[PDB]
Amino acid sequence: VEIX
Amino acid sequence: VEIX
Amino acid sequence: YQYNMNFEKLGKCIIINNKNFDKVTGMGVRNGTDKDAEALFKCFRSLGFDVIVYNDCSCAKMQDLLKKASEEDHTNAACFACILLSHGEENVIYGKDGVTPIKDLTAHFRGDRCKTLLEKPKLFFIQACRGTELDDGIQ
Amino acid sequence: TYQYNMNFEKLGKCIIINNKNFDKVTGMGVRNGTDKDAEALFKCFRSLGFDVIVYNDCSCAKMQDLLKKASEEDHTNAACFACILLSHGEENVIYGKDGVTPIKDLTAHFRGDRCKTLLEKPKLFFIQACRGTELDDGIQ
Amino acid sequence: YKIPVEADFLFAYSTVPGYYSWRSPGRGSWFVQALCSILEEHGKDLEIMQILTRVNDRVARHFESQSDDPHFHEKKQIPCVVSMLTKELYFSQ
Amino acid sequence: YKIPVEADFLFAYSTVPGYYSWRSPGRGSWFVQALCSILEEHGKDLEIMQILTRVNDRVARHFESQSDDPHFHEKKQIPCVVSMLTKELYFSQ
């Protein structure tokens, strides 16, 4: 999972 | 009337 | 006690789906955002919104899109909805060319600047970061 | 399973900070009418079932310490927590009689990791204060 | 297992960010007047968002400033609710 | 007579101010996943604050990050609803  |  | 929904249309729903960004911004590709936008498209379509999805918008593009919508005639609409999918930082959202303030995007729909949405709900949904803190959770 | 569990011995604590008078150096005037607010509020929240406490003309350090201590208390038998702030303010910030302090710093004491006995319990903050200098001209 | 540390907060501001908030020396602040009024008659039977929404409505409709200074004359106010709640909140039953 | 210019707005942010927001490349962002799930099964029969509150709950409970970087491992998220609405909002009838 990544971050915006 | 006044303001905070 | 409830907003009057007895109108011809539920209203317009703008989805801004920003995936790819100019390298000058230093921001990476937002993989998965297409799955978001499609799912959002179906849901809000199902609610009764007239949905349009715009992709990889510049700041001026985003500014123009919302400005134009505020100038449209919403007399037969119950409400307005806007969905923003992008990178972001506190108080601001990324176009592909950089950042623009969220307040500037939404101010177009103020009562004095959009009379046909007066006393009607104006909804903004924002998937974006708002800074760099993490939430460690507990228990 | 969609509503907060209210089955506790107590509803909870309600802290009211009633700031009326300010050190002149802050440039802030006396907040006349705030006593009626505080009187109206304690009566209402007492009626709800809260254990209400009223503090008057608090310094910034007073406000910080006060909320800190309350966060360190044992809320295991309480359904929720409430705090009401009545003062001058500016964006993101609230006035003590001593100057300004950030709202976030006041409320952060009650974060889940810093007040475990209010975990999964609602933490309510009611804020009567200015948040800048813009006016709302209205329409229609 | 875990829960976020910022969860289960609710902030009922008297006004929106960037703006003033109004206070009658005789009757008390608009927001508090409305909040207490509505809590008196619906505190025990309405959910917290329903209460604060009605508070929003009352401050918005029932109130308008008067000053001899035209810069402060006939101005309006809208409160602002920030919710990190994970459940509905009733103060009863 | 008058109505405030900032009234009848609602902001459903995916996260609280100052914080990151999470996104799975395969399944989409946490907030949108939760929003769509809840809208799909309750969009037309629940009030908007009830909807977004359930979204808050699901994002808070059902989701937890995994990274090989320990700085980003096992992190959590809570969304943030800002309401200047003056009425209850249902998407039907």
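Here chain D follows Swiss-Prot, giving residues 57-196 in order.
Cβ coordinates come from backbone N, Cα and C, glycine included.
Spatially close to D:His144 (active site) yet at least six residues away along the chain are D:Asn75, D:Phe78, D:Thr82, D:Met84, D:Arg87, D:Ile150, D:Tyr151, D:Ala185, D:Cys186, judged by Cβ distances under 8 angstroms. DSSP gives D:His144 (active site) a coil state; it is part of no helix or strand. Residues annotated as active site in Swiss-Prot, with experimental evidence given as evidence: D:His144 (among others).
With a cut-off of 8 Å between CB atoms and residues at least 6 apart in sequence, the same chain places D:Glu129, D:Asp130, D:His131, D:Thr132, D:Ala134 near D:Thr173 (mutagenesis position), listed in sequence order. Swiss-Prot gives this note for the published mutagenesis D:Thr173 to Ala: Abolished phosphorylation by PAK2; when associated with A-30 and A-239.
D:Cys186 to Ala appears in Swiss-Prot as a mutagenesis experiment; the accompanying note says: Abolished thiol protease activity. The Cβ neighbour count for D:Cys186 (mutagenesis position), using a 10 Å radius over every protein chain in view, is 24.
D:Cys186 (mutagenesis position) falls within neither a helix nor a strand when secondary structure is assigned with DSSP, and so counts as coil. Residues annotated as active site in Swiss-Prot, with experimental evidence given as evidence: D:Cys186 (among others).
Where Swiss-Prot documents D:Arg187 to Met, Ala or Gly as a mutagenesis experiment, the accompanying text is: Reduced thiol protease catalytic efficiency. A 10 Å cutoff on Cβ-Cβ distances gives D:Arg187 (mutagenesis position) a total of 24 other Cβ atoms nearby, all chains included.
In Swiss-Prot, the entry for mutagenesis D:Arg187 to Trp or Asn states: Strongly reduced thiol protease catalytic efficiency. The structure shown retains the original residue.
Looking at Swiss-Prot, you'll find the mutagenesis D:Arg187 to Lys noted as follows: Does not significantly affect thiol protease catalytic efficiency.
Sequence-distant neighbours of D:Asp192 (mutagenesis position) (same chain, 6+ apart, CB under 8 A from its CB) do not exist here. DSSP assigns D:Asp192 (mutagenesis position) to a strand. Mutagenesis annotation in Swiss-Prot: D:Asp192 to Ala, described as Strongly reduced thiol protease activity; the structure shown retains the original residue.
Under 8 angstroms separates the C-beta of D:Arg187, D:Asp192 from a C-beta of chain E, among the recorded positions D:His144, D:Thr173, D:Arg187, D:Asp192.
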